[PDB]
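**Student:** Questions regarding the structure given below will be posed in turn.
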Amino acid sequence: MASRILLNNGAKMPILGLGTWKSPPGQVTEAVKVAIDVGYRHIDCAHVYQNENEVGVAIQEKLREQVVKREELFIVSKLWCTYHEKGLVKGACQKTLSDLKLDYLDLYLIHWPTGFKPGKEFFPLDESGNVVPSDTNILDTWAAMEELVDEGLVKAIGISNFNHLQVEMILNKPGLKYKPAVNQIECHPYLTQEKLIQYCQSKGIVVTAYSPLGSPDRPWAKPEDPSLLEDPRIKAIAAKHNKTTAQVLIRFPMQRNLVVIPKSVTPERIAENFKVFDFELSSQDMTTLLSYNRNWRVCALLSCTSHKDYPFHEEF
Ligand SMILES: NC(=O)c1ccc[n+]([C@@H]2O[C@H](COP(=O)([O-])OP(=O)(O)OC[C@H]3O[C@@H](n4cnc5c(N)ncnc54)[C@H](OP(=O)(O)O)[C@@H]3O)[C@@H](O)[C@H]2O)c1
Ligand SMILES: NC(=O)c1ccc(F)cc1OCC(=O)O
């Protein structure tokens with residue numbers, strides 16, 4: 001298991017990164033410091049997570065301390081839905097750069113295919129409670145992303161939560177200049193994504209798996225929901241390998257040639273989650289984990305099901 005995967009821009013991306021959604025701002029600085037101290041070289045960020053400044057403090061300290069060189073880090077962020085308008089994309093990227101205290105991102109993603117009305121609110125609502133869309137075509141948003149590469153703000157651009165038809169739309173864009181390097185999508189044993197993953201990989205697009213542990217801290221969790229970390233079948237595979245269930249859940253996407261970004265703010269777990277380069281799941285283990293698919297989503301963007309570009313009506 002090599003530690004990085006080659007992207008279609010010629011750069012190498014670490015296959016394990018630290019997630020930061022829900023990481024409290026008073027804890028995420030230490031989380032990122034610990035992560036870098038124990039070997040992480042890839043941090044997954046987003047403006048909408050509201051903690052990029054605090055992530056940046058950690059990155060900057062570790063650069064200043066010479067624990068890691070900038071060229072060795074792979075920092076990812078994402079353009080929020082309210083910045084799809086072509087004239088807003090650069091400023092959104094620049095704000096993220098300023099908060100993260102960087103002069104470039106390694107990868108910048110369109111966070112969701114759904115554009116929203118610009119403004120202070122991340123989910124602008126009409127008086128009846130529906131999200132208010134933007135009329136900016138995603139192809140125009142993509143062109144604006146391409147400009148970021150050409151201005152040196154980002155090394156690579158990509159997409160997130162795009163279904164296969166939406167990926168195809170980008171790939172078929174008239175005058176396409178840079179292909180998406182990555183599609184970041186939810187992926188774990190309850191949402192295995194075989195169809196979308198094969199499609200992306202066949203086009204040379206690297207897939208990053210988010211919520212690999214099933215996001216037990218997701219805000220809308222219900223007590224009766226399925227639980228990957230508590231699934232006795234997954235626990236059994238872990239016990240066989242003398243690893244934790246989380247470690248199996250992280251190793252699983254790695255062996256599918258995916259990048260994976262487990263989130264933690266707990267120092268012991270941050271370290272545990274990185275200790276996944278010392279064992280191998282068998283083909284049987286892999287197919288067994290795949291068999292647990294139930295098409296269950298942590299992130300269904302339920303408030304936007306009426307949005308024209310809602311990604312999850314299509315089969316994949
Ligand atoms: N592109 C998108 O739309 C999108 C959507 C969702 C997520 N993401 C990205 O993917 C990252 C990961 O997804 P996620 O945050 O939804 O959930 P996740 O990584 O599947 O799970 C995070 C949860 O698992 C716990 N945890 C972590 N390691 C553990 C371990 N070894 N043992 C037991 N529990 C453990 C964490 O607790 P503690 O933190 O308390 O230790 C936290 O409650 C996000 O943070 C974000 O960076 C992207
Ligand atoms: N998708 C959401 O509803 C969401 C909203 C705000 C936020 F900070 C995170 C979120 O989910 C995770 C994501 O979209 O990366």
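The way this entry was determined, per its header, is X-ray crystallography, 1.1 Å.
Every residue, even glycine, has its Cβ placed from backbone N, Cα and C.
Annotations per Swiss-Prot:
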- 10-19, 211-273: NADP(+) binding site (BINDING)
- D44 to N: Reduced glyceraldehyde oxidoreductase activity (MUTAGEN)
- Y49 to F: Complete loss of glyceraldehyde oxidoreductase activity (MUTAGEN)
- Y49: active site, proton donor (ACT_SITE)
- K78 to M: Reduced glyceraldehyde oxidoreductase activity (MUTAGEN)
- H111 to N: Reduced glyceraldehyde oxidoreductase activity (MUTAGEN)
- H111: substrate binding site (BINDING)
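I would like each feature placed in context: is it buried or exposed, what are its neighbours, and how far apart are things?
**Tutor:** In this structure, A221 (NADP(+) binding site) belongs to neither helix nor strand by DSSP; it is coil. A C-beta separation below 8 Å, combined with a sequence spacing of at least six in one chain, links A221 (NADP(+) binding site) to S215.
Note on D44 (mutagenesis position): other Cβ atoms within 10 Å of its Cβ, all shown chains, come to 26.
Cβ neighbours within 10 Å of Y49 (mutagenesis position), excluding its own Cβ and spanning all shown chains: 20.
Under the DSSP three-state reduction, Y49 (mutagenesis position) is assigned to helix.
Its own atom aside, the Cβ of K78 (mutagenesis position) has 26 Cβ atoms within 10 angstroms in the protein chains shown.
Its Cβ placed at the centre, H111 (mutagenesis position) has 20 other Cβ atoms within 10 Å.
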**Student:** To which of the binding-site residues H241, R251 does the lowest count of other Cβ atoms within 10 Å belong?
**Tutor:** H241
**Student:** Taking ligand 1 as the reference, state which of the recorded positions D44, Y49, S211, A221, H241, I261 have a Cβ closer than 6 Å to one of its atoms.
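**Tutor:** The recorded positions passing the 6 Å Cβ test are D44, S211, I261.
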**Student:** Please report the distance from the Cα of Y49 (mutagenesis position) to the Cα of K78 (mutagenesis position), rounded to the nearest angstrom.
**Tutor:** 10
**Student:** Quick check for the class: what is the C-alpha distance, in angstrom and rounded, between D44 (mutagenesis position) and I261 (NADP(+) binding site)?
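**Tutor:** Cα-Cα distance, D44 (mutagenesis position) to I261 (NADP(+) binding site): 7 Å.
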**Student:** Those recorded positions, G10, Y49, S211: which ones have a Cβ sitting under 6 Å from ligand 2?
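**Tutor:** Among the recorded positions listed, those whose Cβ sits under 6 Å from ligand 2 are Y49.
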**Student:** Which whole-number value in Å describes the distance between the Cα atoms of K78 (mutagenesis position) and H111 (mutagenesis position)?
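**Tutor:** About 5 Å separate the Cα atoms of these two residues.
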